[PDB]
Structure formats: structure tokens, C-alpha cells
Amino acid sequence: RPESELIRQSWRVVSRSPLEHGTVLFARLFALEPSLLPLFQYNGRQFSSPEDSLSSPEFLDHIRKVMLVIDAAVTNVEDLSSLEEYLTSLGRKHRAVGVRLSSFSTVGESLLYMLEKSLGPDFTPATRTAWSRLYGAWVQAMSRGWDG
Ligand code: HEM
Ligand SMILES: [Xe]
Ligand SMILES: [Xe]
Ligand SMILES: [Xe]
Ligand SMILES: [Xe]
Ligand SMILES: [Xe]
Ligand SMILES: [Xe]
């Protein structure tokens, strides 16, 4: 694969500082879909504004969890079949949390944004297309958590 290499190279840059980059991803997500904010309920409280999420230790740990799941996806970029069962259960957890399957396209737009801003002229259209293909495959697997 050539596009497997485009993924791996772009990711190594982002992986150097995962919380900084993850923070961009979530900041963008809340700018596109403010209704995701109430779904992060850490002992029964709701954030009022997006900037409130940024002071919460549990929210920042969730960013670290996200970036580790993406890192896994990258590691297994050839064959994502090995992650399939874990992603199905991860999707089910998110369904229980209140996330709708439609919102994972906003998530995908926010990932591409973060990549585009981070890599600048290196975010070529082959790499965008590569990441978009990977994410489409990652979402397919996750979406089994909503039944198929
Ligand atoms: C799109 C909106 C999302 C919302 C509202 C959301 C919300 C949550 C919440 C409430 C939890 C439970 C509390 C916690 O562990 O921090 C959770 C767990 C988790 N999230 Fe997310 N999340 C989303 C997206 C993602 C994405 C894109 C990933 C990874 C690519 C991710 C990875 C995880 C992981 C690994 C856990 C721990 C699950 C377990 O093993 O129990 N989440 N998420
Ligand atoms: Xe944020
Ligand atoms: Xe923010
Ligand atoms: Xe954790
Ligand atoms: Xe990471
Ligand atoms: Xe993601
Ligand atoms: Xe991904």
C-alpha cells in the first residue's frame, strides 16, 4: 500500500503531542455540533460552554483515550479486521452514552480539520483521501454497535 504509508507518516507528526492535537479536534467538533456538549456528563453535571470542557480532567482523559484508539487504527491500517470486535463494543458504549450515528460524520470532519491544520502544505489530496477511506472503514466497524 502507498496510502498506508501516507497515513503512517501524517500520524507520526500528530502523535508527538496528542493532547494539543486532540484539543483541536474537540474544539472544532463543538463549533460544528454544540449539541454534543451535554453528552459528557462527569458526575451528573453538564458543561455550560465548550471552554468549560477544557478544564475538566475527565474530559482531557477522554481526549487521550481517543487519540490512543486512532493510534491503534493506524497500527492496524492494513487489516482493521483485528479491531472489529472492540470497535463494535466501543460503538455500543457510545450508543448508550447518547451519541447518534450521524454525529460520527461530524467527528470525521473534525479529524480532517485537525489533520489539515496540523500538516498544512503536507496535507496532500492523496492523504486526505487515504484518511477519509480509513475513517470510513473505522466507522463501518463502529456502526455495528447500533445493530449493523
Ligand atoms: C463524538 C462524540 C463522543 C462523545 C460525546 C463521547 C463520549 C464518551 C463518554 C461519555 C464516555 C464515557 C466516559 C469516559 O470514559 O470518558 C466515552 C468513552 C470512551 N470514548 Fe468517547 N465520545 C465520543 C467519541 C469518541 C471517539 C471518536 C473515540 C475514539 C476514536 C472515543 C473513545 C472513547 C473510549 C476509548 C472510551 C472508553 C470506553 C470504555 O472502554 O469504557 N470516543 N466517550
Ligand atoms: Xe473543547
Ligand atoms: Xe473551545
Ligand atoms: Xe482511563
Ligand atoms: Xe497517541
Ligand atoms: Xe476519530
Ligand atoms: Xe480513524
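Numbering, chain A: per Swiss-Prot, residues 3-150 in sequence.
We read in the header that X-ray crystallography, 2.0 Å was used to get this structure.
Heads up, the Cβ atoms here are built off N, Cα and C, so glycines get one too.
As recorded in Swiss-Prot, the features of this protein are as follows:
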- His64 to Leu: Improved binding of dioxygen and carbon monoxide to the iron atom (MUTAGEN)
- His64, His96: heme b binding site (BINDING)
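Cβ environment of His96 (heme b binding site): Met144, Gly147 lie under 8 Å away, each six or more residues apart in the same chain. Every protein chain shown contributes to the tally, and the Cβ of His64 (mutagenesis position) ends up with 16 other Cβ atoms within 10 Å. For the recorded site, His96 (heme b binding site), the DSSP three-state label reads helix.
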